[PDB]
Every structure is written in structure tokens, then in C-alpha cells.
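To start, the structure itself, in C-alpha cells.
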Amino acid sequence: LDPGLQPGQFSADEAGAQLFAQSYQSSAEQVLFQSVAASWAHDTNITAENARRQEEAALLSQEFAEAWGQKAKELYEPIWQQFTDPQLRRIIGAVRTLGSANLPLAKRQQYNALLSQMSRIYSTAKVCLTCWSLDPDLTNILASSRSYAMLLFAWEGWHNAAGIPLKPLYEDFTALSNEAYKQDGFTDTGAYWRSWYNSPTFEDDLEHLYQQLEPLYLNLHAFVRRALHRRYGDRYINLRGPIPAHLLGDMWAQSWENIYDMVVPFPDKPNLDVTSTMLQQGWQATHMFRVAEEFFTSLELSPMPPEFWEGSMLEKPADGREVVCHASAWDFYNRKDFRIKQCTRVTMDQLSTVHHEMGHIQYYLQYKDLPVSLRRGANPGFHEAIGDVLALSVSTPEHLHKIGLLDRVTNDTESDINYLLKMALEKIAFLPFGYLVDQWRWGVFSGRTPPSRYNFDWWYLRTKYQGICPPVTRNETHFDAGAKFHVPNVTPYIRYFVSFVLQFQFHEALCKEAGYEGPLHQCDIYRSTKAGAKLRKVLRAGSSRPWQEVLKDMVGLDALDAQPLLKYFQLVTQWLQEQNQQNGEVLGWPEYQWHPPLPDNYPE
Ligand SMILES: *[C@@H]1O[C@H](CO[C@@H]2O[C@@H](C)[C@@H](O)[C@@H](O)[C@@H]2O)[C@@H](O[C@@H]2O[C@H](CO)[C@@H](O[C@@H]3O[C@H](CO)[C@@H](O)[C@H](O)[C@@H]3O)[C@H](O)[C@H]2NC(C)=O)[C@H](O)[C@H]1NC(C)=O
Ligand SMILES: *[C@@H]1O[C@H](CO)[C@@H](O[C@@H]2O[C@H](CO)[C@@H](O)[C@H](O)[C@H]2NC(C)=O)[C@H](O)[C@H]1NC(C)=O
Ligand SMILES: C[C@H](N[C@@H](CCc1ccccc1)C(=O)O)C(=O)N1[C@H](C(=O)O)C[C@@H]2CCC[C@@H]21
Ligand SMILES: *[C@@H]1O[C@H](CO[C@@H]2O[C@@H](C)[C@@H](O)[C@@H](O)[C@@H]2O)[C@@H](O)[C@H](O)[C@H]1NC(C)=O
Ligand SMILES: [Ca+2]
Ligand SMILES: [Cl-]
Ligand SMILES: [Mg+2]
Ligand SMILES: [Zn+2]
């Protein structure tokens, strides 16, 4: 470690810990920046050499974390929990968690190489027939094609290409990750991830939330299944079975927005998928980012700074060079550089993703002046919710009208059902997926799911919660969890489940602050400077305060609550139930064993 980066001496008292935390702050922004910068150089340009460099930067990060970590223990281990300064307690608490810096050097290098190799496999995997990439090629197929065989070829090709080679590395990664966090006091890595919510009843509270939401999902599923049956017929859709996992618009069946045209209740009303209009009007990536920004400035939140526009990667590079397309928002920890990296496509769902990513940036802009240890969401779910809350307003027919994307205006029960149905495809359909992913990963980290059951347990959960089935036979050579970005990239998932509930709590509160008095699902907070001030208070808090209290100050309650989401969707929840009953649907999938046949001429 460079001499300037090494910790000095501090008295072993709270006065010393404050000086310690200040000295750490100085050196940590330098260390984080080199690490983030090397990650950027790799992710926007995947080469052997960029991986080498990133690995070197990560090693320097661990060295730093180890030295400042061990000094924090040496001086403050028996006393930091009794410090008067709550923010100081949180800073020291972070610094003394070593994670992968607990590993000896050889295992640190193994760990860093595993992350790099798993990232590369995911972001460079192709399906060959001339080879299709995930983004845009396979994404477009899953979203747009209605050919059973084509969908299958993309689904199977991607799962095989990405999943199969990851499996040996994932096993090695799990074991090392566990070894690292065990020396911080956690039974397994999952326990450390869950600790961020600082709630002893976290798993039970999530389970209770899901119990309230499940009927909504069952009704949506049944209704969509029926529409798929009308299209694909009895051979490929079982009206009492799970839906084939490739037919729902998305590689992971996680959001069903893309099959809206097949399920829309009242096709005579305004077309709520404005993708056609965006293309017709010639929208590109930077228009999408600028329109998102202006929503934020309408609230008197910050614009994107010059460094964002100069640094960001907003389209897939046309020089064909390899990049991580999966959209992400970057804090370089120097209070100046902030960037999005997205292979943006001109679609309505991408417009929402742009808002999602810009929500991350806006958090980073608002808390940049906190101590480095506190530059995070009040919990991870908060960071995930910010952009989605604004996108709830943007998606409204009224708002789309204001920005030139929906010329016809209507306010009637049919138009409302269409809107709420479309939103259900994006929000309700995701809930079981958002919930299951980390149930899977928590079982893997705990050892309940050994390598010998990775795919068996994955599909158990996928069927259990989403009521989908794989459209070709799978076995334990397959590693279908690995074909989802967050697994090889070691990004936790439960945050997205929390976010999908929390965003409706946020929406409700911001709408009330805006002075809006209509139905929750027609609220648009655009240009509410009062809504803006209430959201800014959250963003400025970082992780300086318990999330329960930040939530209470914002929405008036100190807990996750499904009631705002239920209220938002209530009209369509009622309508879907009525439709399914009148069609005599079976809710659920009692033929749990059923899988579709292969197409006759597949794949030739
Ligand atoms: C779309 O239309 C709905 C429904 O409008 C209501 O019923 C229709 C059939 C018509 O007869 C309308 O005249 C009637 O308002 C609109 O929702 C309604 O909006 C108003 C707010 O502008 C609500 O009234 C307010 O209620 C609060 C109490 O909560 C009072 O403090 C206010 O004094 C005020 O009267 C009304 O409750 C609300 N009701 C429904 C049916 O949910 C909606 O605003 C409109 N949307 C758009 C985008 O134009
Ligand atoms: C992608 O990363 C590679 C490193 O793997 C970059 O290669 C360097 O490129 C500059 C300019 O072409 C040369 O002067 C260096 O000698 C290269 N290094 C090596 C080791 O080959 C490459 O430039 C990057 N591409 C982009 C557009 O950023
Ligand atoms: C597109 C988005 N990408 C992520 C990347 C997170 C990340 C974290 C660390 C390193 C690299 C990436 C995010 O911005 O949270 C994402 O994966 N998801 C999720 C997903 O697509 O699975 C669902 C969430 C709502 C809309 C977009 C969100
Ligand atoms: C796992 O599956 C591998 C390949 O897929 C198989 O081939 C297709 C045509 C179907 O038969 C499908 O049901 C199969 O999964 C096999 O190569 C492999 O040997 C299978 N078994 C093991 C132990 O890996
Ligand atoms: Ca779409
Ligand atoms: Cl999380
Ligand atoms: Mg989509
Ligand atoms: Zn996010």
C-alpha cells in the first residue's frame, strides 16, 4: 500500500475514531476511484488486458480495506457500538467489515479472477446459427417474435451458452465468498447480504408481503395464459399447467410488457405502447436521457453534470468491440464523475430503464458530500425505487400526452383497465421473480442447495412462484440461474422485490405532497417542486440514518407495506378476477409436471 494510503495512529476513543474516519475518507476516495475507473475501462471494453488491470485495482482495494479494517479493530473493536455519534458508528461498522479482504493473497487473486471470468462469460456469450448477442439480438427476438420455434431457439441457445460454462466458476466463487464473510462473523454470504436491511424479521416480513400479492399474480398469470392459448394452441399451452418460460416477452419471463399487444383488453382505445411513435418521431438514446433529466429538473432535483454527458456510454459501440451491455449507473467516488453505461434501444421499456438508471445517478448526486461509507441508499431497495417512482408518472397517458407521445386523450373505465393491465405486466408479473432469485441464492450460500441441485432447485422455485416451465428438458449440466446477469455479476436481487413494493409507497406519498386528489394510478408528479423537496430529503440522507426512520419521515410508516400497490391496481385486480371467473379459469398450475413438446422441425 502506498505510504499516503496507510493508516496512522489515532487514540482509542470516540474522538480518535472521528479523526480516523476523516483520515480514511481522504484515502478511500482515491482507492475507490481507481477501482471504479478500472472496472469502467473493462466493462466498456472487455479485453484480457483490461481484466488484468481491474484485477490489480481490486487487489489494491482489498489491501486498503484490510489495513484500515484491521486498524479499526485494533483501536475501536470493544467500543464502536457504544459511540454517541450514530453516523460515526455506521462508518466504523462499515470499515471493520473486510469481506474478500479477509482472504489471504492467493485466495484474493482467485476470487478476483473468478469475478472477472464470470463477468466475461456472461457479457460475451453468443448464440450461433453469424452469432446473436443477448443485447440487442436475443432481446429483440424474445420481445418481438411470436414464432414458438424462434423463441425456443433463442431461449435454449442463451441458457446453454451463458449457463453451462459458468457453473464450475460459480461453485468456486460461492465457497470463497463464504470463507471471506465467515471471518466477518456471518454464517454465510447471504446472511451478510440480508444484514443490510437491519431487520430480524426480514424473511418472514417478505413472506407476508408475498402472501398478499400472490392472488394478483395468479389472476394476471391465468389471464395471460389464456391469451397465449388462443395464439399458440393446446399443444404448446396447457390451461392448467405452467406457461413455457420463453413466451412472455423477456428472456427471464420477468416482465411481460412486451406481450401487451396480445393481451390488451380494449384495443379500440389509445395504444399505450408508444414505441412506434418514438421511432416515427426519430428518438435516439440521447433524447431519452434528456427527457428523463428534464423530469428530474422539473422537480428541482439536479441536472446531469457535464462529466455525465462527456463520460457516459449511452449506445452500444458500433466498432463491434465487446462491452457489458447490461445497463448500470456508476459513482466514481470523487464527487465529480458519474456515468451511465447502457446499450440503449429506442423502446418504451428502455425509456423506463433510462429513468431507473438516472434515479441511481440522482442519489449519487444528492449524497456525494457524505462520508464515503454512507454513500448508499437507506437500504438497497431505496436506491432501486427512485427512478421507477418517476417512471410511474411518466407512463401515465396524461404525461405521455404532454411530451408528444400520445395524441389521443381518454378518461374512461376501459382506458383505465388497459393502462393498469399494461402496468401489471411490468410490475405484478415481476414480483415472483424478484422474490425467488435470492431464495435460490440464499439456499446456495447456506449449503441447502449444493452444486448437485443448482438447476433442480432453480426450476423448483421458478415453477413454485412464477408458474413457468422450461420449454426444453434441463439437467444439472445446465445452470439456468447463471444465465441471469445478477448471478455471475454477484449483484443481490431481493432489493428489486423491496423496490417493487416500496415504489408505490413512495408514489402515494409524493402524489399526496403534490396536492394531487385523483386516483393514484393517474397521478403525475411532473413539475411538483414540493414532491421534489420530499424526495430530495430521502436522497440526501444516504445510509446515514436507519431506513425505517427515513421511510417514516417520507410516507408516515416505518415498514414496507403492500397497501399502496394494492390501491394502485385495485380496478384491474377486480377486473382480472371477474374475467377469469367468467372464463372458468383454474388459478395456478395444478399440472405442475407438464412441459410443452418440441416443435416438429426443431431446430432444423
Ligand atoms: C378521470 O376521471 C376520474 C373520475 O371523475 C369523477 O367521476 C367521473 C365519472 C366524472 O363525473 C367526474 O366529474 C368526477 O370527478 C377523475 O377522478 C376524480 O377526480 C377528482 C379530482 O379532480 C376527485 O375529486 C376530488 O375529491 C377530493 C377528495 O378525495 C376533494 O377534496 C376535491 O374537492 C375533489 O372533488 C374525484 O374524487 C376523483 N374520483 C374518482 C372517480 O376516482 C380523474 O381525476 C380524471 N382524471 C384525469 C386524468 O383527468
Ligand atoms: C480497449 O482496451 C485496450 C486494452 O486491452 C486498448 O488498447 C490500447 O489502445 C491504445 C490506442 O489504440 C494503444 O496505444 C495501447 O498500446 C493499447 N494497449 C494494448 C495493451 O494493446 C484499446 O484502446 C481500448 N479501445 C478503446 C476504444 O477504448
Ligand atoms: C437494468 C437493471 N440493471 C441494474 C444493474 C445493477 C448493477 C450492480 C452492480 C454492478 C453492475 C450492475 C440496476 O440498475 O439495478 C436491472 O437489472 N434491473 C432489474 C433486471 O432487469 O433484472 C429489474 C429492475 C427494474 C428495472 C431495471 C432493474
Ligand atoms: C444433460 O442434457 C445434455 C443435452 O441435452 C439433452 O439433449 C436434448 C436433445 C434432449 O435429450 C434433452 O432432454 C437433453 O437434456 C446431455 O448431453 C447430457 O448427457 C444430459 N445428461 C447429463 C448427465 O448431463
Ligand atoms: Ca417492449
Ligand atoms: Cl439487496
Ligand atoms: Mg422489457
Ligand atoms: Zn437499479
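Note that chain A carries Swiss-Prot numbering, so the residues on display, from first to last, are 30-158, 164-638.
Looking at the header, which is where the method is noted, we find X-ray crystallography, 2.0 Å.
Even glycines carry a Cβ here, placed using N, Cα and C.
Under DSSP, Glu391 (mutagenesis position) is assigned to a helix (H, G or I) in the three-state scheme. Neighbour density for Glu391 (mutagenesis position): within 10 A of its CB lie 24 other CB atoms from the protein chains shown. Annotated active site, proton acceptor 1 per Swiss-Prot: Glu391, in sequence order.
The active site, proton donor 1 annotation in Swiss-Prot covers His520 and is backed by sequence analysis. Neighbour count (other Cβ atoms within 10 Å of the Cβ, all protein chains): 17 for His520 (active site, proton donor 1). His520 (active site, proton donor 1) falls within neither a helix nor a strand when secondary structure is assigned with DSSP, and so counts as coil.
Per Swiss-Prot, chloride 1 binding site is recorded for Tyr231, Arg529. In the three-state DSSP reading, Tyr231 (chloride 1 binding site) counts as coil. Within 10 Å of the C-beta of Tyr231 (chloride 1 binding site) there are 21 other C-beta atoms, taking all protein chains into account.
Counting only same-chain residues six or more apart in sequence, the Cβ atoms lying under 8 angstroms from the Cβ of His390 (Zn(2+) 1 binding site) belong to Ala361, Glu418, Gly421, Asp422, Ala425. Here Swiss-Prot flags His390, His394, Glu418 as Zn(2+) 1 binding site.
Here Swiss-Prot notes a mutagenesis experiment, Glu391 to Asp, with the remark: Abolished peptidase activity, leading to increased levels of amyloid-beta; when associated with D-989.
Per Swiss-Prot, mutagenesis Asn445 to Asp is noted as: In Ndom123456 mutant; abolished dipeptidyl carboxypeptidase activity; when associated with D-318 and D-445. In Ndom1234569 mutant; does not affect dipeptidyl carboxypeptidase activity; when associated with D-318. A 10 Å cutoff on Cβ-Cβ distances gives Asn445 (mutagenesis position) a total of 11 other Cβ atoms nearby, all chains included.
Quoting Swiss-Prot on the mutagenesis of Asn509 to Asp: In Ndom123456 mutant; abolished dipeptidyl carboxypeptidase activity; when associated with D-318 and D-445. A simple way to gauge crowding: the CB of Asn509 (mutagenesis position) has 7 other CB atoms within 10 angstroms, across all the protein chains here.
For the published mutagenesis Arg529 to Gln, Swiss-Prot gives the following note: Abolished dependence to chloride, leading to reduced peptidyl dipeptidase activity. Cβ neighbours within 10 Å of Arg529 (mutagenesis position), excluding its own Cβ and spanning all shown chains: 24.
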> Out of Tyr231, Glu391, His394, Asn509, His520, the recorded positions in the record, which is closest to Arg529 (mutagenesis position) when you go by Cα distance?
Replying inline: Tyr231
> Where does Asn509 (mutagenesis position) sit in DSSP terms: helix, strand, or coil?
Replying inline: coil
> Including all protein chains displayed, how many Cβ atoms other than that of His394 (Zn(2+) 1 binding site) lie within 10 Å of its Cβ?
Replying inline: 21
>> As a check: which entries in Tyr231, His390, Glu418, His520, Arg529, the recorded positions, place their Cβ less than 6 Å from an atom of ligand 6?
In response: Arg529
> Within 10 Å of the Cβ of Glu418 (Zn(2+) 1 binding site), how many other Cβ atoms are there?
Replying inline: 22
> If the Zn(2+) 1 site is taken as the center of the Cβ atoms of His390, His394, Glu418, which further residues of that chain fall within 8 Å of it by their Cβ?
Replying inline: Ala363, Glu391, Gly393, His417, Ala419, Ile420, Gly421, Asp422, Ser533
> Among the recorded positions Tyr231, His390, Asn445, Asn509, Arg529, which have a Cβ atom lying under 6 Å from any atom of ligand 3?
Replying inline: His390
